[PDB]
Amino acid sequence: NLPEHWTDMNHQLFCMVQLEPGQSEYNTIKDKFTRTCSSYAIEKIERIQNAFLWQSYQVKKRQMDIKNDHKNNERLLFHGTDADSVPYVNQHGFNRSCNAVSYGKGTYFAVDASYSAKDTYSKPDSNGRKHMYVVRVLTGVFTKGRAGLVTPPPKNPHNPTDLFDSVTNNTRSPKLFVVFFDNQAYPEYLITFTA
Amino acid sequence: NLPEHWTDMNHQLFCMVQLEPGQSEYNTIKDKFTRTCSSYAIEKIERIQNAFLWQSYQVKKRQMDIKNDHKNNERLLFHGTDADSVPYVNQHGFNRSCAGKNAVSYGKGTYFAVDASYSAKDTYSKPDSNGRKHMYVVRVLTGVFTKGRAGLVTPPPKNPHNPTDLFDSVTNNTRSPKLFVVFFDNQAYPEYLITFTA
Ligand SMILES: Oc1ccc2c(c1)sc1nncn12
C-alpha cells in the first residue's frame, strides 16, 4: 500500500527518484533545508522508494498510534551521513550498531538541517559533496536521554517494560531525537549539497 | 494476522498461555528439548502471544520469503536467558544491544542454538533464586547464512563488490550449524518459554 507521491517502479521494490527542481515536492523539501542551510548549494534531491523499509515503518507507526491512543507520533528530521553509508541507509535504513552518543546508543536525528550539516555528520567526500537525509521518525512520547541508554527509559519505574518511544536533549525545546529500534525511521529524501 | 489457535485476548496485545502435557503442542516442545536435555525436568511451557512482535516478525518473514528463492527461511531455535531478561523479551523480543558476548563469538548479535543443551548452560539460562532456569523456543529468520566472524555488527555481504546485499544470518559452521546470530530487530519471534530445573 505504497504512497501517492511515489512513481511506478516497474514491479521492483526499491528506487532512488531524482526530484525535478521548481516542482512542489522539491520546493517543500528544499524549503525545510534552506530554513537553516540557505548558505549551502543543493546539487540534487532524491525520493527514497524502499517498499520493505516503508512497510516495516508503517507497521510500527500503526502500533505506536494504538499504544499511545493518539496519532501525533511522527516528526520530520534530518540525518547527516558520510558517502560510504548512503547505499546502506537507502537499502536498510538506520542502524544503531553502526559520533558522540551523549543521550543514548540509538540513531541521532536533528530538528535543524544546520546540525546535520556539520562535517562530523555529513562528511564531505573527495569531490566536496555532503549528504543529508530527510527522515520520517516515530518520536512518539519522549523524555530527556542520558549517556549509556540502550533503550528509552520506562514511562513509570513501577512498569519497567512500558517505554518512552524516543529521547531528546531537551523536552521543552528539543533539537535532537534518539531512537533505539530498527524501523522507527523511514529515510524519505537524500539531499546532495555543498558548502 | 493473529493465528487462529491463539487463545482470545479480549482486545489485549499480550498474553502468556500455559500449555497442558499430553497436547501435541506441549509434547513436541518437550521432545525437542529432551532430545539433548534429558537430565533436566520441565516445570512448565507457556505460549507467548505478543500481537505487535508477531506482526513485525511476519512482515520480515514475508519480505525474506520474497527476497530469497523458495528458501526455508525460518528455523525453530533455543535461547537461554536470565529471569531478569524474561519480562523485556516477552514484551519487546530480542535486542542485540543487550546480547551477552558468546564464549565463541561469530558476531555482535543475538545468539540462538540448535540444541537445548547449549542454551541449558548456566552461563545462558542462569538459575534464578528458586533454582528455575528459563529457555525460549524461537522462530528465527536464518534465511541464507555464512560462517560468522567476531567483528560483525551486521551479517556480511554475499559479495564484497555489493556491500548492501547481505546474508540473513551467520552460523559457527555452515556444514553443521549449532548456533545462529541475527543482527536485526524482529528477525526472531519468542514463541514458547520453558521453565526448567535440575
Ligand atoms: O551525537 C550525535 C551523533 C550523530 C548525529 C548527531 C548527534 S545530530 C546528527 N545528524 N546526523 C547524524 N547525527
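By Swiss-Prot numbering, chain A shows 481-578, 582-678, in order.
Cβ atoms are placed via backbone N, Cα and C, with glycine included.
A:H559 (mutagenesis position) counts 23 other C-beta atoms within 10 Å of its own C-beta, drawing on all protein chains shown. As a published mutagenesis entry, A:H559 to Y appears in Swiss-Prot alongside the note: Abolishes catalytic activity.
Quoted from Swiss-Prot, the note attached to the mutagenesis of A:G560 to A states: Slightly reduces catalytic activity. Abolishes activity; when associated with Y-559 and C-604. Taking all protein chains in view, 23 other C-beta atoms sit within 10 angstroms of the C-beta of A:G560 (mutagenesis position).
Non-local neighbourhood of A:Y604 (mutagenesis position): A:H559, A:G560, A:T561, A:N582, A:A593, A:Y598, A:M615, each in the same chain, at least six residues away, with C-beta under 8 Å from its C-beta. Per Swiss-Prot, mutagenesis A:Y604 to C is noted as: Reduces catalytic activity 20-fold. Abolishes activity; when associated with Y-559 and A-560.
One thing to note is that 3 residues go unmodelled from A:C578 to A:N582, and the Cα atoms at each side are 10 Å apart.
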